[PDB]
Amino acid sequence: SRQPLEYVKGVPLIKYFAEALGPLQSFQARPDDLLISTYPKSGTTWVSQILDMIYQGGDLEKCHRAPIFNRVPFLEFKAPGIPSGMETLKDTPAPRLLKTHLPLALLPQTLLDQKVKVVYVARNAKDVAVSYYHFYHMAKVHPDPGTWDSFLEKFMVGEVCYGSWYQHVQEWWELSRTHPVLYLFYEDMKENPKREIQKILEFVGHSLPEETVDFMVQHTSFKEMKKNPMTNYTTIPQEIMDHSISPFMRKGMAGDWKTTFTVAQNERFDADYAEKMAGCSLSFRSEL
Ligand SMILES: Nc1ncnc2c1ncn2[C@@H]1O[C@H](COP(=O)(O)O)[C@@H](OP(=O)(O)O)[C@H]1O
Ligand SMILES: N#Cc1cc2ccc(O)cc2oc1=O
């Protein structure tokens, strides 16, 4: 493991994800599919759990039928010993929830032709960066992230798995212009999850009772999801993920980046960020 990244169409990737793209070429989307798309560490699991509960009518015992990574197939996923997004998906009953981090340049065209509904979650880049740094350590398939300063440097030039956060959040934002895309923010979800959930409920067309929403709002909170082995990844083998080094469910906070970023890193990050997100309507909250 810890192989360096491989590049495909300008997108750096973990070697195994890269290979995954082959079999991923045969994939056929259905009109009733729903795609969960985020830049890594931006709240994929949060919203996956939310979405699956909606798909099970709120029943909690049904959501414990299997790991979230089995309930929500990971499109580009493939790893040494353990089913590939494509396998797991063969036994996946419709309507299907699917997970991806792929930028548009790599996204299977079938998804756009079938006009598949997309739920996109964005998070502030500073928190994403810190989160991703910690994730790199614990998720052993990735290259050495190095020191934090070193990793922060790569993250600014997009030399991390999945490429530039700046390109990802902006390209799906423009797609939303003209594809059914619910475009959400991690920090809004943090602020008032109930509100975000109604948005999701509306988006997917379903409608659920208050009692049921508050129910979901609470079994989708960080602590509950941190408790639940069907969401905390603690059944994924040690070799792929060691939660000792760092939990998948680490902090779940907005503003955590302030205890990692140095003042110098912050000033340099802010200056470069301006340049890159210039002429863009996207407006992020670094803190609540
Ligand atoms: N229910 C929840 N509420 C808030 N944050 C959550 C959450 N479940 C997971 N997260 C956080 O989302 C990040 C991982 O997202 P993804 O699923 O996209 O990889 C981690 O952030 P931290 O590293 O800040 O803890 C994780 O703690
Ligand atoms: N190896 C590996 C993994 C990479 C990975 C990347 C993104 C993600 O959301 C979940 C992931 O889970 C993994 O097990």
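Note that chain A is numbered according to Swiss-Prot, with residues 8-295 shown in order.
We read in the header that X-ray crystallography, 2.3 Å was used to get this structure.
Every residue, even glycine, has its Cβ placed from backbone N, Cα and C.
Annotated features in Swiss-Prot:
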- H108: active site, proton acceptor (ACT_SITE)
- 48-53, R130, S138, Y193, 227-232, 255-259: 3'-phosphoadenylyl sulfate binding site (BINDING)
- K106, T107, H108: substrate binding site (BINDING)
- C70 to S: Increased sensitivity of enzyme activity to heat inactivation (MUTAGEN)
- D249 to G: Increased activity towards p-nitrophenol (MUTAGEN)
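Taking a Cβ cut-off of under 6 Å from any atom of ligand 2, none of the binding-site residues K106, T107, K230 qualifies. Surrounding the centroid of the Cβ atoms of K106, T107, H108, where the record places substrate, the chain contributes additional residues within 8 Å, namely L42, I43, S44, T45, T51, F81, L82, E83, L105, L109.
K258 (3'-phosphoadenylyl sulfate binding site) falls within neither a helix nor a strand when secondary structure is assigned with DSSP, and so counts as coil. Taking each of the binding-site residues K106, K258 in turn and counting other Cβ atoms within 10 Å of its Cβ gives the largest count for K106.
Distance between Cα atoms for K48 (3'-phosphoadenylyl sulfate binding site) and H108 (active site, proton acceptor): 10 Å, as a whole number. Here is what falls inside 10 Å of the CA of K106 (substrate binding site) among the recorded positions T51, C70, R130, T227, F255: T51. Under the DSSP three-state reduction, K230 (3'-phosphoadenylyl sulfate binding site) is assigned to helix. Highlighted here are the recorded positions (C70, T107, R130, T227, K258) whose C-beta falls below 6 Å from ligand 1: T227, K258, in sequence order. When the Cα of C70 (mutagenesis position) is compared against those of the binding-site residues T51, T107, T227, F255, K258, the shortest separation belongs to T227.
Cα-Cα distances to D249 (mutagenesis position) place none of the recorded positions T51, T107, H108, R130, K230 within 10 Å. When secondary structure is read from DSSP and collapsed to three states, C70 (mutagenesis position) falls in the helix class.
Here the C-alpha separation of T227 (3'-phosphoadenylyl sulfate binding site) and the residue listed as 'active site, proton acceptor' works out to 21 Å.
Neighbour density for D249 (mutagenesis position): within 10 A of its CB lie 15 other CB atoms from the protein chains shown. Under DSSP, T51 (3'-phosphoadenylyl sulfate binding site) is assigned to a helix (H, G or I) in the three-state scheme.
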